[PDB]
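J.: First, the structure itself, so that you have it in front of you.
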Amino acid sequence: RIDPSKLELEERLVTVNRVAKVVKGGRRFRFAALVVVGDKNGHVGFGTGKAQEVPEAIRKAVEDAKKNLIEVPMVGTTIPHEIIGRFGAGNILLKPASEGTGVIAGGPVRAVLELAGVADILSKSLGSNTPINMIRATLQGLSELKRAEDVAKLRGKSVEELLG
Amino acid sequence: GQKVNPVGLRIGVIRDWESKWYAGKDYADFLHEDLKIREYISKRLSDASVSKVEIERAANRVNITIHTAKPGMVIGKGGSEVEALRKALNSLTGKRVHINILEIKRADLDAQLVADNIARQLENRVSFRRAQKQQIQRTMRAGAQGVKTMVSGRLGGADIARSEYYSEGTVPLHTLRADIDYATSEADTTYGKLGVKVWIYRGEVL
Amino acid sequence: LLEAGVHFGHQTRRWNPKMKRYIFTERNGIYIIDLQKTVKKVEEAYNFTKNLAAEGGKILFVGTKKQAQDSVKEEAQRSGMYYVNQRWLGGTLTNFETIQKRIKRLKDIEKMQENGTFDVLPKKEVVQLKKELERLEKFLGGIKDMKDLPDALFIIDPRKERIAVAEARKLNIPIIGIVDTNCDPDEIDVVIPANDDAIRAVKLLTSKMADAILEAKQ
RNA sequence: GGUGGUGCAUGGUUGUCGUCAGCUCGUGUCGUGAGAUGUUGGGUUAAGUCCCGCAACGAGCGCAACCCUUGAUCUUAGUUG
RNA sequence: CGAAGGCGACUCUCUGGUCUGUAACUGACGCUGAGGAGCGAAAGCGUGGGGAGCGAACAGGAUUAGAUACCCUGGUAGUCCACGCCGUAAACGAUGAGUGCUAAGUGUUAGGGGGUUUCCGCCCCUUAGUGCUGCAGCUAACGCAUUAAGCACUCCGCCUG
RNA sequence: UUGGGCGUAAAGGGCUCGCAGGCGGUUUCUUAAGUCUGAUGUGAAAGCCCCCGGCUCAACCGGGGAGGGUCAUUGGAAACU
RNA sequence: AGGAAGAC
């Protein structure tokens, strides 16, 4: 489900990288910039872009992240349950916390989760330290989650007899 | 090992000369004297940013026309520059001079002014990349058909000297009826010496 | 008319089975046409294209089946919907800025060929421009006068125009297509299983849908 | 004032591969990514020159043309021929 | 075909397994397996044979700067049989054994059952191998994919720059 | 174990027969060894933590609770091993 | 299936 552009987004960049290519006259040099873009109301996307100029890569990455967005569950400013984001040899274990701990996360993961607007999540990185793989792992993890009321309507029960 | 200078390649066939006269058997000392006029005009009018001067002989009178594209900070009260230039030029060359000024409408398509603009931001010590992008934006918002810009030298890095290019639109250097305006400017900064080459495809000639 | 009885439906038994699992032993040896599920899938397609007429932008068709291209082109020109008759260029929905600036150049050249200065050199402008018009008007098709993003799409064959449904997948366009039995009907519940190459059957169904939206437009 | 050192502190010029035919970008697809596509394939050309399929559609510097000279003729212009 | 190494002329004696069908039996007798025992290509060793061809070693002829090598001419041990030994290979599917679920297409080997036949073949189920493409799914990619490197359970072996 | 892997990165024994060992198809009664749950006695006092008081909160000093048990006796439950 | 040819 594509989301429209009628939102205010904070487009805080996470990482640029010096990227090479070898040709007969030596090396050509580009910059691959990946950013994370999303409002505090529970929508997050990431973006990647290659350019010969760093702000050009920035605008390309923010256009790609505006193209690709996904919405996260934000009930009680903290995720409903424990999850493991698993993609590509990065394993981000996400666990909900009580309401005063603050977000405890590694760098790219804390950028994504703080840009989501979660308040209290304990996460651990059990995989590799590659930033794009952490980003794809944590977005797959945040996509995997589901509402308590969604579980209620798919099981045909009500939220009070799910909780007790 | 580079391209031949486009104004020097276009003169004589498509481009009219900036000097329209003949001298016989005194050709040498007229070239020496009128280059003394051109260096003096450049030295005292670099603030007023002349694009080009062009001269002619009137049988032991000389006519000078100067293209500056603004009267504003140039003419003063209107007669100040013509008295302070005509008497001084009379004192230098010893011959009868006449001076006239001309203006360029849509004034951001003249290459010598563009290269002087780049050079002026380089002694203003704003960043060269910002200078390139701002001048590209200025030339397209004035309107044009192609711009190619080059700045070479030590661009802030001490141990390496490398050039940077920025272009937009079509600038064919090999079509003859193309009317490229070309300009080379020289900038002296605390880092060293920087060369600017800007060349602009303004229009077409049938 | 909705009678069926025209098409056998497919080529020989090297086919992709999608209904194989719970079919009992039958003395016919092949499937018989399910007329009730056929008429209700045609009814829900009828209601969906009634909604498509309710916003008003009807449909754009794509195809490359050369036994049916001129026929679906003349049906498109008769009944007002849009068409891809020749080879469908890649990335129409994603490069629509390039497509709209190209179609803007078609408006400029199609006005300068008749209103502007016609004779400045006798043959070179003719052999460049008229051939260039012929190339773009044969390779672009009837997608000229949209001035907007498309709303819905029908495909002659998902296997033959395989990347079109990928672009519609990416940019979230509701999809309509007749499928053969080697195709993938598993994606969308709105499906038209019929013979993709029988010209009489495809003319019957496209004529029924064209007359359906013709009576839906008012 | 240095025709004194530093071309590996530099602009400004030049040769070279090489008149070789190639070198890239915008938008978009494919890929976790570096990247790829366009720019490959077929037929011809001296050429990425032209055209037909093709997740590509286009654009830019190049190639070719426009420039000069030598190759026949009409009009005008005949001296210092 | 064999558990692996491996096994291709034909005949005989002895002998080990494997597969299909049945439902006549016993009624959980099953899986895995540290140490242990047994096999185990080629080369090698001991004793006695045999030695056609090939042929390490070794010698002559070239080529090269040298050429203890490739190339040519010979040629001992070996390769073959019987009795023992050593116990290694890129001993390879570089994939431990067992059991069960998970889309299809197409060959081949050995069967069983049905539709006008005890005629030729034609189709559909059906195992047990043996291939080749190819989903979901897995992988870091290559790739694997009912002969899993998928989803599980048991037991063993092994790794920690 | 919670919390890794073994085609190509380090990592499948050359393969088999099997002792001890490690696991075990369905049903029905039976015991309570494993399992779960009460009661009692114990796991000293200082220590960590929970709640109050004092030296100008304080560092510390006190007063009352929670356990660090595959702990011993005994009662109860029979789904699973 | 159509020559031996070293080093930086």
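Sequence positions for chain A are given in Swiss-Prot numbering; the residues included correspond to 3-166, in order.
The backbone N, Cα and C atoms fix where each Cβ goes, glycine too.
When I checked Swiss-Prot for this same protein, it listed these features:
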type: DOMAIN; residues: A:11-74; note: domain 'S5 DRBM'
type: VARIANT; residues: A:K26 to I; note: In BSPC 111; spectinomycin resistant
type: VARIANT; residues: A:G28 to V; note: In rpsE1; spectinomycin restistant, not a ram mutant
type: VARIANT; residues: A:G104 to R; note: In rpsE9; suppresses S12 mutation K55D. Lethal in the absence of the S12 mutation
type: VARIANT; residues: A:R112 to H; note: In rpsE7; suppresses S12 mutant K55D. A ram mutation
type: VARIANT; residues: A:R112 to C; note: In rpsE8; suppresses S12 mutant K55D. RspE8 is lethal in the absence of the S12 mutation
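How buried are the listed features, and what sits near them?
T.: Secondary structure at A:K26 (variant position), taken from DSSP and collapsed to helix, strand or coil, is coil. Counting Cβ atoms from all protein chains shown, A:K26 (variant position) has 4 others lying within 10 Å of its own Cβ.
Cβ neighbours of A:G28 (variant position) (same chain, under 8 Å, six or more residues apart in sequence): none.
Taken residue by residue with DSSP, A:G104 (variant position) is part of neither helix nor strand, so it is coil. The number of other Cβ atoms within 10 Å of the Cβ belonging to A:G104 (variant position), over all protein chains shown, comes to 13.
The Cβ of A:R112 (variant position) has 16 other Cβ atoms within 10 Å, all protein chains considered.
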J.: Measuring Cα to Cα, how far is A:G104 (variant position) from A:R112 (variant position) in Å?
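T.: Just about 11 Å between their Cα atoms.
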J.: Pop the Cα-Cα gap between A:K26 (variant position) and A:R112 (variant position) into the table, whole Å please.
T.: 42
J.: By DSSP assignment, list the helix, strand and coil residue numbers for the domain 'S5 DRBM' (A:11-74), in that order.
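T.: Per DSSP, the residues of the domain 'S5 DRBM' (A:11-74) fall into 14 helix, 34 strand, 16 coil.
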J.: For A:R112 (variant position), which DSSP three-state class applies?
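T.: Once the DSSP labels are grouped into three classes, A:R112 (variant position) ends up as helix.
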